[PDB]
Amino acid sequence: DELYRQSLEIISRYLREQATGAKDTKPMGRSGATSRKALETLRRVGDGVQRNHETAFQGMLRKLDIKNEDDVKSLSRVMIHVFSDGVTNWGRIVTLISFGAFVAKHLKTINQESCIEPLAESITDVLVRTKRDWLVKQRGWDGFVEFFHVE
Amino acid sequence: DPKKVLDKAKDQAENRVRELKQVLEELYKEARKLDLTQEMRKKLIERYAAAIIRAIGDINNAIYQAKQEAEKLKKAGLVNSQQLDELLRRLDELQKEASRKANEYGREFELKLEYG
């Protein structure tokens, strides 16, 4: 399943980088190209939504109260509610991922770093399993990179 | 022309923020009336987080949709590269001015849950 493999890599890595502060140096699937460009995009845009909505996000993180791994299953319910009006766009998508990064930073500060991969598997699983055809029609992560590109 | 791009973005943002407010109002009106089990509180907090993520996602999407609309006009030389920059600046201003409303309502609701 290529799209799942590629989506997990990107999401998983962004969450780890964000939690730690240290950028991976391991080799992706794409040496020079799509997974790399997607990660670069996600850093620019997703770092932006975190700065610009720090207040809203802290508020949510405090009340969802993500102590442990049971509570990580409750982010899925959040994602499903988000999409439940029928609308799917990249804005919604990047914002979920950026909220995922915000909670990954938080888990690291409570020494629940081992819940970061499950969190990322879980964002990916919702996104791909429920919007697969939409993602493919948008040209996948190539479309993501194109939609947010600024030059 | 550039004004219709920016005007569109402005409508989208305004409506998305209006929608966010309505949703959080309706949510409070049900949280107050009901006797909240631990479960029903958990559900209500999940709906609030979703409402916020939805609004922030749609604003963001409106703004970068307008970035695409502007970037297209430039390849159809229908805007000179200064007019492009007045647009990308007023979009950036719009983004900030909508992000501040999302944060405001997020917190207002957050206090209604602790205190109100």
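Heads up, chain A uses Swiss-Prot numbers, so what you see runs 172-322.
Structure determined by X-ray crystallography, 2.7 Å.
Backbone N, Cα and C define each Cβ position, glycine as well.
For A:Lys194 (mutagenesis position), other Cβ atoms within 10 Å of its Cβ number 11. A:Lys194 to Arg appears in Swiss-Prot as a published mutagenesis result, with the remark: Reduced ubiquitination.
Under its mutagenesis annotations, Swiss-Prot gives A:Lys197 to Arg the following note: Reduced ubiquitination. A:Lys197 (mutagenesis position) falls within neither a helix nor a strand when secondary structure is assigned with DSSP, and so counts as coil. Around A:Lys197 (mutagenesis position), there are no C-beta neighbours below 8 angstroms that are at least 6 residues distant in the chain.
Here the residue is the original one, while Swiss-Prot reports the published mutagenesis A:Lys208 to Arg with the comment No effect on ubiquitination. For A:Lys208 (mutagenesis position), the same-chain residues that are 6 or more apart in sequence and have a Cβ closer than 8 Å to its Cβ are A:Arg201, A:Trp312, A:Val316.
While the structure shown retains the original residue, Swiss-Prot records the mutagenesis experiment A:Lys234 to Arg with this note: No effect on ubiquitination. Cβ neighbours within 10 Å of A:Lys234 (mutagenesis position), excluding its own Cβ and spanning all shown chains: 19.
Proximity to chain B, defined as a C-beta distance under 8 Å, is registered for the following mutagenesis positions out of A:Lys194, A:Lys197, A:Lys208, A:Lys234: A:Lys234. A:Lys234 (mutagenesis position) and A:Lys194 (mutagenesis position) have their C-alpha atoms 29 Å apart, to the nearest angstrom.
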